[PDB]
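Data block below; observations after.
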Amino acid sequence: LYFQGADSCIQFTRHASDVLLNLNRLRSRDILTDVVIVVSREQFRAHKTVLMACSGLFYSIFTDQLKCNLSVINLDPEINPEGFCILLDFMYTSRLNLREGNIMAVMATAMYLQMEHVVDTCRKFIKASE
Ligand SMILES: O=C1Cc2cc(Nc3ncncc3Cl)ccc2N1
């Protein structure tokens, strides 16, 4: 549906999440993906704009006039690829699959990627688990 928003424009409730869903479908089909992220020898295709929109690190990389033309970006080879995969999934879905078994790897990776709200959330869940 839609609603009358604060600015008095018509606002579409599901639009942002539909856009994100459609970008994730493109990613699944490898449509218009323009970068490969390499972690611990594993490769992940993505759209630079989505990466930038979610991560301070990717924002810095792709606004650099030298690095914005790289179509392959290697990350720290100590990054847990599953940690990366979970965060990439989050970027494209809004859903973060946080578990006791993975939380430390996810949090370290989010710190490295400068994903501040994810780092905060990871912090709170650890606080509670201790
Ligand atoms: O009304 C509409 C809005 C709209 C968006 C799209 N786009 C996509 N659809 C499915 N998978 C990926 C993408 Cl990017 C296609 C048809 C229509 N029709």
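Here, residue 1 is simply the first one shown, and the rest follow in order.
The way this entry was determined, per its header, is X-ray crystallography, 2.1 Å.
Any Cβ shown, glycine's included, is placed from N, Cα and C.
According to Swiss-Prot, the features are:
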- 33-100: domain 'BTB' (DOMAIN)
- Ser60 to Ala (Swiss-Prot position 59): Abolished ubiquitination by the SCF(FBXL17) complex (MUTAGEN)
Legend entry - Close in space, distant in sequence - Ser60 (mutagenesis position), Cβ under 8 Å, 6 or more apart: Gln114
Legend entry - Reduced DSSP assignment, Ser60 (mutagenesis position): helix
